[PDB]
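Visitor: Right, I'll just put the structure down here and ask away after.
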Amino acid sequence: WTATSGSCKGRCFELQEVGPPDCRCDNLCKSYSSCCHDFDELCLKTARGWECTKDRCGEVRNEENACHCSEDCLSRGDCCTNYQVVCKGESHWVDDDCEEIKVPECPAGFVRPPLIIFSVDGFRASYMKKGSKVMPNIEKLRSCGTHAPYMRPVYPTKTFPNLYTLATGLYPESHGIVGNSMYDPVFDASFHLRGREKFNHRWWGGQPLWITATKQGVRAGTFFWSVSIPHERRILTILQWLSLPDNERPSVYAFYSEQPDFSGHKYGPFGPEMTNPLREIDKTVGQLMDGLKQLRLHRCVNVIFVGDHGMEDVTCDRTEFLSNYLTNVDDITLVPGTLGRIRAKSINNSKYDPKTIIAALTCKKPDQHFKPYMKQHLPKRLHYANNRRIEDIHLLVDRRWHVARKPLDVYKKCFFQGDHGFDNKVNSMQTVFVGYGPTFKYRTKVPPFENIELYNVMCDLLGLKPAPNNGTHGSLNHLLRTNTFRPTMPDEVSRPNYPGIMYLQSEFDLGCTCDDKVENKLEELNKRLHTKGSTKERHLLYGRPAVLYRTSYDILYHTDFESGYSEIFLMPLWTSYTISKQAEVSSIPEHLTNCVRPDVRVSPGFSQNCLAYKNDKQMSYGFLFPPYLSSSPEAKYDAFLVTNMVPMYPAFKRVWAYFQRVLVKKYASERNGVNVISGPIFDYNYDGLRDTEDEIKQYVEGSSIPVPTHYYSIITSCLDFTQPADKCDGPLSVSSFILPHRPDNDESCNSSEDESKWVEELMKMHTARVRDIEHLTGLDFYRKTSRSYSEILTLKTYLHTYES
Ligand SMILES: *[C@@H]1O[C@H](CO)[C@@H](O[C@@H]2O[C@H](CO)[C@@H](O[C@@H]3O[C@H](CO[C@H]4O[C@H](CO)[C@@H](O)[C@H](O[C@H]5O[C@H](CO)[C@@H](O)[C@H](O)[C@@H]5O[C@H]5O[C@H](CO)[C@@H](O)[C@H](O)[C@@H]5O)[C@@H]4O)[C@@H](O)[C@H](O[C@H]4O[C@H](CO)[C@@H](O)[C@H](O)[C@@H]4O)[C@@H]3O)[C@H](O)[C@H]2NC(C)=O)[C@H](O)[C@H]1NC(C)=O
Ligand SMILES: N#Cc1ccc(/C=C/C(=O)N2CC[C@@H]3CN(C(=O)c4ccc5[nH]nnc5c4)C[C@@H]3CC2)cc1
Ligand SMILES: [Ca+2]
Ligand SMILES: [Ca+2]
Ligand SMILES: [Cl-]
Ligand SMILES: [Zn+2]
């Protein structure tokens, strides 16, 4: 119940929120069905439209008007935004030349430049160019401010997960809002667009910008708006708030537009009906920019123009149905659409086997427009697993398609031409970012970045300290004229050992044979020089990675490669090597096929053994530095050391062998030499972070040799590819992957064919940021370069997407 006979007189769009059962007058009172009777009367005036006309100038104030053209209106702070244009012969903001903003130009009492977030729902990245002729305001912002060609949203590319990601800098798995529709098993509750449930605070984790603001004494305007409040009333409300006395005036605001998402759903991303909503958005920006100019704030306020996601062509006839794959189609609940999530209909059912479901859905049709995964096997770049609201079974859907359960679910539950929510690397899902203001840069293009990064910057723009988040603070410093945040490298926690020759062959009982008894003054000091690390500046191009946790490990040098070897995990954490363009591929000679040599630098007790690999028939082994790329037949023996060896399922060796034998060389050719760092990853609990020694869920049978869940590689070269990787003078170029260590290749429906038809396709799907690998390994890369740390942070957040 709400006693709704209180009044809104003098309380229109209040900032503090009065709790039930007193009535409300704030921008969300409508969504709670708890506005005071007079709210519509007092706070939602509409009379006379939104624009001053020639006759309205210096009128006599009429409180019934939606906005005012009267002489006192500048003082009351409630003129129509075009009041100055018509009545005082002023120019629209958009018609004024782009002049640089070297210093904030703020009116007295303004302690800091305010921030306005202008959020546009469904604003697909390609609109900035494709619709530019009809969006002059937005185009002034873009070309005068700082902009990226596009901004990458989070997965799923849905509204709620993305709008709350923006506000927190957190992944959906972390903030809790993993979809527009969710079931929480511990709540036995369901979060949906229609219903009251979504209003409970228990769904919304993390700390959103406005809470972060308040707690640090920066006052915030309320971010969310009720749909029924027209957009023009939203802008004047932000302008009225900006006229408030210094002590009550918030420093951060948000505006939201349902367009163009609303139309895009009806008419597709580029339907001819799309021109108008874009025209309308632009108008609303114009209005805001005019309102700011009236207030002398247009050279004081930082404005962020940002979208939550893009829009793809989707229609009813492009739906795949589960009922065409499953028999037990009524045992399962499917959360449907542009992404699928599956669970049991009742947990009072022990005969629910996810494996059968996964199997029944795998490569079953040659045309198939989705692919099933257990959530932990989803690409690691999506970070879509560590939450109980994310169902074990996930369906990743082809762009342009839908997944539904039964055909009835579509005809009785076509009406739409557009949708979104696909994999966040898909082009049609990309969205926009423009920043304009005194703190942003002038006429500056920046490379594309991820929406998870903006919270840090917004906190910077406001002189706030960000709550712990998934952005990488400093990686967007290149957007800003002036910086609140100087980032610093984390300190190394573990210093390495540098073992020399300490053990004799016969001290080893590993069950590892090699034909190595093939056999100077000149060339016997030289290979010793290599073991002391004389070719280190060649294979370790950016300094050794730092270990950011306490552990026990040794740096091992060789002619061709260098490793940080973990005495705990009994394999290297990292293995670094440069392959120049002219380097040549060779084969494993017939006599060395099964060669594995003991490492005299490392104790038997801290080494693996071939015996275990013999006894485990699920588990074979592979090597981190590839024998195929040895510089010389002598050097090749280095690659067969027990300390270069890592466990690998036969199925995975196929992917790995192809990567090492063919692709490394190909990359070195195209990119003019590459530096490769490769290693194991252990993330059994799929939280995206390194598991500790006591969290290992799987060992090679009858041993203490832990089995990795993933294998990564970081491949780096010179951005200017006229220079060799090992002699780059400036900016670097990187690409990375985190391959899932899986006992089969069921993910690749073409796997029965030659590795040249599927393997690179798997690796592209599993691309990664260096920073994703950092979270997973507890390492810190690029410690020694000639580049600024900011630039290196940017490099570390880069993701190579393989889109056109
Ligand atoms: C991305 O960035 C985020 C934020 O920095 C990182 O997430 C953080 O990771 C650490 C380690 O996993 C977490 O620390 C643990 O914290 C708990 C207590 O946490 C409570 O307080 C904090 C602080 O205000 C809240 O943020 C927490 O909120 C979580 O739970 C609520 C429900 O209560 C939910 O509404 C939120 O969405 C959020 O849930 C998400 O995180 C939790 C993990 O806490 C996870 O279960 C869930 O699936 C969601 O994803 C919470 O109220 C503390 O008890 C722990 O200590 C224990 O472990 C240590 C191990 O050393 C033991 O020594 C000790 O004895 C304890 O047993 C941890 O310290 C931190 O909470 C978490 N923060 C957030 C906001 O998620 C991610 O790791 C980053 N991801 C990547 C890939 O980089
Ligand atoms: N940072 C930040 C920040 C800034 C502003 C804001 C502002 C938030 C805000 O007012 N809204 C966003 C959240 C939802 C969106 N919505 C929908 O009905 C809806 C829209 C598009 C869809 N496509 N497919 N299903 C869809 C469903 C109603 C609701 C109110 C409006 C939120 C966060
Ligand atoms: Ca949206
Ligand atoms: Ca983990
Ligand atoms: Cl296979
Ligand atoms: Zn939408």
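Residue numbering for chain A follows Swiss-Prot; the residues present correspond to positions 51-463, 468-573, 576-591, 617-885, in that order.
The backbone N, Cα and C atoms fix where each Cβ goes, and this holds for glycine too.
Dumping what Swiss-Prot says about this protein:
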{"type": "ACT_SITE", "residues": "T209", "note": "active site, nucleophile"}
{"type": "BINDING", "residues": "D171, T209, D358, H359", "note": "Zn(2+) 1 binding site"}
{"type": "BINDING", "residues": "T209, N230, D311, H474", "note": "1-tetradecanoyl-sn-glycerol 3-phosphate binding site"}
{"type": "BINDING", "residues": "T209, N230, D311, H474", "note": "1-hexadecanoyl-sn-glycero-3-phosphate binding site"}
{"type": "MUTAGEN", "residues": "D171 to N", "note": "Abolishes lysophospholipase D activity"}
{"type": "MUTAGEN", "residues": "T209 to S", "note": "15% of wild-type lysophospholipase D activity"}
{"type": "MUTAGEN", "residues": "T209 to A", "note": "Abolishes lysophospholipase D activity"}
{"type": "MUTAGEN", "residues": "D311 to N", "note": "Abolishes lysophospholipase D activity"}
{"type": "MUTAGEN", "residues": "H315 to Q", "note": "20% of wild-type lysophospholipase D activity"}
{"type": "MUTAGEN", "residues": "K430 to A", "note": "Impaired secretion. No effect on lysophospholipase activity"}
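In the displayed structure, how are the listed features positioned relative to their neighbours?
Guide: Counting every protein chain shown, the number of other Cβ atoms lying within 10 Å of the Cβ of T209 (mutagenesis position) is 20. DSSP gives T209 (mutagenesis position) a helix state.
The Cβ of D358 (Zn(2+) 1 binding site) has 28 neighbouring Cβ atoms from other residues within 10 Å, across all protein chains displayed.
There are 30 other Cβ atoms within 10 Å of the Cβ belonging to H474 (1-tetradecanoyl-sn-glycerol 3-phosphate binding site). According to DSSP, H474 (1-tetradecanoyl-sn-glycerol 3-phosphate binding site) sits in a coil region rather than a helix or strand.
DSSP assigns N230 (1-tetradecanoyl-sn-glycerol 3-phosphate binding site) to coil, not to a helix or a strand.
Annotation for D171 (mutagenesis position): spatial neighbours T209, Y306, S307, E308, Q309, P310, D311, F312, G357, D358, criterion Cβ-Cβ under 8 Å with sequence separation of six or more. Mapped onto three states, the DSSP output places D171 (mutagenesis position) in strand.
DSSP assigns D311 (mutagenesis position) to a helix in the three-state reduction. Counting every protein chain shown, the number of other Cβ atoms lying within 10 Å of the Cβ of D311 (mutagenesis position) is 22.
Taking a C-beta cut-off of under 8 Å and a sequence gap of six or more, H315 (mutagenesis position) has these contacts in its own chain: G172, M361, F470, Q471, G472, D473.
For the recorded site, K430 (mutagenesis position), the DSSP three-state label reads helix.
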Visitor: Based on Cβ atoms within 10 Å, give me the single least packed residue among the recorded positions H359, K430.
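Guide: The recorded positions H359, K430 were compared, and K430 has the fewest Cβ atoms within 10 Å.
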Visitor: Running a distance check here. Ligand 2 versus the recorded positions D358, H359, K430, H474: which have CB less than 6 Å from one of its atoms?
Guide: none
Visitor: Determine, from DSSP, whether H359 (Zn(2+) 1 binding site) sits in helix, strand or coil.
Guide: coil
Visitor: Where the record says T209, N230, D311, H474 bind 1-tetradecanoyl-sn-glycerol 3-phosphate, what is the longest distance in Å from one Cα to another among those residues?
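Guide: That value is 15 Å for the farthest Cα pair.
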Visitor: Relative to the Cβ position of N230 (1-tetradecanoyl-sn-glycerol 3-phosphate binding site), how many further Cβ atoms are located within 10 Å?
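Guide: Around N230 (1-tetradecanoyl-sn-glycerol 3-phosphate binding site), other Cβ atoms within 10 Å: 18.
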Visitor: Within 10 Å of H359 (Zn(2+) 1 binding site) by C-alpha distance: pick out those among the recorded positions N230, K430, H474, and say none if nothing qualifies.
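Guide: Taking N230, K430, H474 one by one, the ones whose Cα falls within 10 Å of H359 (Zn(2+) 1 binding site) are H474.
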Visitor: Measuring Cα to Cα, tell me the gap between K430 (mutagenesis position) and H474 (1-tetradecanoyl-sn-glycerol 3-phosphate binding site) in whole angstrom.
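Guide: Here the two Cα atoms are 21 Å apart.
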Visitor: So around the Zn(2+) 1 site, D171, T209, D358, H359 aside, which residues have their CB within 8 A of the centroid of those CB atoms?
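Guide: So the extra residues in range turn out to be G172, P203, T207, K208, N212, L213, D311, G357, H474, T485.
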Visitor: Could you tell me, to the nearest whole Å, how far the Cα of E573 is from the Cα of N576, given 2 unmodelled residues between them?
Guide: 10
